[PDB]
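Undergrad: Here's a structure for you.
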Amino acid sequence: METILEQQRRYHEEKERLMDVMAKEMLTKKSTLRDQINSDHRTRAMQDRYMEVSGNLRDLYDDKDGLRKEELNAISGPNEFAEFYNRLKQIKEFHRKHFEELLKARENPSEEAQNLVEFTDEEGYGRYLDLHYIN
Amino acid sequence: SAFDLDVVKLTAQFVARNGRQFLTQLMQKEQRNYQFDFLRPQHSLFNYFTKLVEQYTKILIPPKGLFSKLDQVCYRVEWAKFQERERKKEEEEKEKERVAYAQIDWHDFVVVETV
Amino acid sequence: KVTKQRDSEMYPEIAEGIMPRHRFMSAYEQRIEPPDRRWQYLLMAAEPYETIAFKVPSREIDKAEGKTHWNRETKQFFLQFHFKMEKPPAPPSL
């Protein structure tokens, strides 16, 4: 039946996709993390926070990024929120989920419906895209 | 492309556990040119194959182990943005240079010596 | 190798551009137009200061061979073999 390897694979891949998305976000506007982290600092005292200079200049390494307005920062923070929700879900299901004659056996059935004229470029693109509205 | 995808991913599934043990036998049994091409590095798709297998090989890594897990990836992003900005600035300065070089009198000579 | 020195501190204009610039000019064109020509000059220029030239009788010297990163700046000559100590105002060319 369904090979769990493929499912677990797709899961790790999607998790990777999400991490990459919220990381791209944290990249364009470091404030997203900084803001958050600062608050976290006063709730869980242990938390290590970045150099003040970074925070102020709104930079992560060398490049100082443009300052964004509050509404957008918050927005993206809630978006990242739902993203992290998805991630937590996938991580969960994954935790709950984790010969030659059969090889030819399946490769034979793969011959099924040979006349399927259609371009298929929509697995990683629809996901990458699914996490990156207008025209 | 669903067919190609499926065969790549399947031969990749088996190739991940049996390596060339089941595929290297299939190629000689069935006799496929297509199968031979898939096995080979000549056929472009081969590369993506090397990916899938690796990925599956990875799933075999922590089988029996659960994952119990951002700031960093954000900071990396930030870095990339910074670097991008440096590149931009450079391009600009270069542009200036081209303008001035193109815009000075190369006929206002006043030499001293020679080599 | 040439070592050109500049003023000792004696609006983002002329500093933004990479210090100065060098170019190889043929003497076939001169303002006085006396008539003489037939050799090259390694002209060096900076916005305020006056241009400078150095005669190169030898057809080719130090013309190296792939000493491939592409930031053309002005030309292969400038990036390939020039240094601009902007902190001390010393332009080296070789």
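The numbering of chain B matches Swiss-Prot: 160-228, 240-285, in order.
Going by what the header records, the deposited coordinates were determined by electron microscopy, 3.2 Å.
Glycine too: its Cβ is placed from the backbone N, Cα and C atoms.
Features from Swiss-Prot:
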type: MUTAGEN; residues: B:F162 to E; note: No effect on binding to SF3A3
type: MUTAGEN; residues: B:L169 to K; note: Abolishes binding to SF3A3
Undergrad: Please give me the CB contact count at 10 A for B:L169 (mutagenesis position), counting all chains in the structure.
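TA: B:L169 (mutagenesis position) is surrounded by 17 other Cβ atoms within 10 Å.
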Undergrad: Within its own chain, what residues at least 6 apart in sequence put their Cβ under 8 Å from the Cβ of B:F162 (mutagenesis position), listed in sequence order?
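TA: Sequence-distant Cβ neighbours: none.
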